[PDB]
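Undergrad: Encoded as structure tokens, here's the structure I'll be asking about.
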Amino acid sequence: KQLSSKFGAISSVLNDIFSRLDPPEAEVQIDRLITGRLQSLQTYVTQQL
Amino acid sequence: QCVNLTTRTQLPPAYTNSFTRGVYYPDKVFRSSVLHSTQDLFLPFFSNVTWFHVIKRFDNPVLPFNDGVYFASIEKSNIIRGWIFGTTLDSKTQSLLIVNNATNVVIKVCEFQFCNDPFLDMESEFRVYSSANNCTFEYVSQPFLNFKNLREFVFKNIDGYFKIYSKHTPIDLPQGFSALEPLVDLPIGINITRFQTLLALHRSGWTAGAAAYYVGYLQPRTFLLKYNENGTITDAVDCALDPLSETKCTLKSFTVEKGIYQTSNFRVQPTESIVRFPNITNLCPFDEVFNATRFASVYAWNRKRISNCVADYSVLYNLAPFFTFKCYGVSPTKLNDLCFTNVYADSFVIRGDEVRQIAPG
Amino acid sequence: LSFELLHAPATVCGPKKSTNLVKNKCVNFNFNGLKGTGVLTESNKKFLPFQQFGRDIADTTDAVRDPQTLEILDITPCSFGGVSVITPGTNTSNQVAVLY
Amino acid sequence: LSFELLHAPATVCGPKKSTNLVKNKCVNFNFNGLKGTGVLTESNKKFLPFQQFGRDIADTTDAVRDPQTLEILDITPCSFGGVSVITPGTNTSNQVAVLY
Ligand SMILES: *[C@@H]1O[C@H](CO)[C@@H](O)[C@H](O)[C@H]1NC(C)=O
Ligand SMILES: *[C@@H]1O[C@H](CO)[C@@H](O)[C@H](O)[C@H]1NC(C)=O
Ligand SMILES: *[C@@H]1O[C@H](CO)[C@@H](O)[C@H](O)[C@H]1NC(C)=O
Ligand SMILES: *[C@@H]1O[C@H](CO)[C@@H](O)[C@H](O)[C@H]1NC(C)=O
Ligand SMILES: *[C@@H]1O[C@H](CO)[C@@H](O)[C@H](O)[C@H]1NC(C)=O
Ligand SMILES: *[C@@H]1O[C@H](CO)[C@@H](O)[C@H](O)[C@H]1NC(C)=O
Ligand SMILES: *[C@@H]1O[C@H](CO)[C@@H](O)[C@H](O)[C@H]1NC(C)=O
């Protein structure tokens, strides 16, 4: 379910951000989404450990 | 002054292997007893390369390359003299020329006029070009130089930098490892999309000695390189050649222990598009809000809902007949690729002092 | 220009191909402005006429409705996985095995 | 006099190299753009002519050659580290000891 989290971005779909935003802001939104997913996966890894 | 060649004999090019060739220093970093993996244009191992033989066989081919040509040749009596680099090999564009007579090398890039069959010919004849019109570059360096010698050369063009990697060793390609150290860096900063090989003829019509050279293709991939305690490169590992070297690259070690290891994942690459939406019977009348006979004011604009049609955004993004086009919440580059239900076009006239106000918040 | 983008069945697309369905080919596509990569197979789902696209638990598109054809065209039910390498030590030998 | 800004690789630049060097001291040197702090120490290793600056396991500039002088200098950081204080309870006394 964390894949559907917007994480403060315009949309929760990667291809939507890639096709629906200019690259200077598209890279910002992609970086925000991947760091949110990295934080979520770090939390999952800590819980699993 | 150029002389055409008629006695050429037709023969298709041959192919040989690239077992342990094409390795070079990616940068100028000194390391001591560590294994480092880096991304750079590197020749894959066990890749097929083109072999040309000169004997009465004459091999002067023209092939388009962007960058990264690996030139290896077994050499005796200095048959190979010069090289040609450029885009169209004429006076309309700048072309890079390498020459080397019995004294020293000369590196020059110019809009030289190149004939169809340029070559070299005691050597005192120099017939490779006719005139120079638009150039000012000049560079002079020290001379670089049964089969007895093997010469390998790598030419690269990244970020306007012409990197030359050379290595001379005394001796098909022999089975061995030899790291090609860089020789000289040329800050040319032009484009090159063609090359031509120059050969030297012996006069005693004309006779040509036994020579052979190899042409290779450079590909972007990750190589795991080993730097010894004294800084020289000992071995190379391709991370995408075989699963053994894949495990070596993943574990960052040249020796893998016994057991099950995970390196990467298997994926199916896309090949074709099955986009499934039949096109709409009419086109979008974008000229209604652009070529209207009259416009509305900023406080009370005119909204025309444009929907159920096929749009063309090349006149807005690709072409610029208008003063300023800008998109905040949508990509201006991929405007035609998207699919929306309806668009509300607000047409109004604003003075140049307040046109910056049309933005979110 | 204000875009009601990916909130309703879209009708404004410049280039299109309208390719028919194909099996066992997990490749890219673009359905009404939504991009994906997968096979386009059949299903036994009985979709109501007003329904256009379905969604799974992860809010990922798994169904669509194609105008002028009225078919399923399932969204990305294609195979994927990882590859594992099994080999002994380098001192003994160098043979490797590929496992999916 | 006319110039061109952002059109080709640049070679014409003014002199910003501080006109002097440091031996046996850790300073914030600027070697052609990179900024680092360390003591310039003579290195017994042999450096190939094309090499300019080396990197350690930390991917930091631990070795460099001078842009003009052919001599090679190693970058070693000067004295740095944590410091701890050993003291008894405040009710007993107030004498303290410093330890690095
Ligand atoms: C030789 O090169 C050709 C393409 O030029 C390629 O199709 C062929 O597989 C290569 N041979 C080997 C043994 O890889
Ligand atoms: C070799 O070429 C250079 C290029 O300018 C020239 O100056 C030199 O005289 C040449 N040497 C001989 C022996 O012709
Ligand atoms: C002619 O040469 C000058 C100076 O080298 C250069 O700026 C100009 O672009 C050249 N013209 C053409 C058509 O190449
Ligand atoms: C590559 O060469 C072509 C040949 O005319 C030229 O038009 C193009 O500008 C070059 N690319 C770059 C990045 O200069
Ligand atoms: C739409 O597709 C039809 C063919 O089905 C074609 O004739 C027409 O020119 C295309 N353009 C429109 C009307 O969008
Ligand atoms: C209005 O201007 C556009 C762009 O120049 C042109 O294509 C069109 O034919 C003109 N007339 C109308 C009625 O749209
Ligand atoms: C490595 O270099 C040192 C001097 O820098 C030399 O004494 C030593 O012999 C070299 N190693 C080998 C294996 O030759």
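The numbers used for chain C are those of Swiss-Prot, and the residues that appear cover 513-612, in sequence.
For all residues, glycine too, the Cβ spot is worked out from N, Cα and C.
Okay, these came from Swiss-Prot:
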type	residues	note
MUTAGEN	C:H519 to P	Increased resistance to human covalescent sera neutralization
VARIANT	C:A570 to D	In strain: Alpha/B.1.1.7
Undergrad: Including all protein chains displayed, how many Cβ atoms other than that of C:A570 (variant position) lie within 10 Å of its Cβ?
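TA: So the Cβ neighbour count for C:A570 (variant position) comes to 11.
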Undergrad: Hey, how far is C:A570 (variant position) from C:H519 (mutagenesis position), Cα to Cα, in Å?
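TA: With the alpha carbons as reference points, the distance is 18 Å.
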Undergrad: If you count Cβ atoms within 10 Å of the Cβ of C:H519 (mutagenesis position), leaving out that atom itself, what do you get?
TA: 9
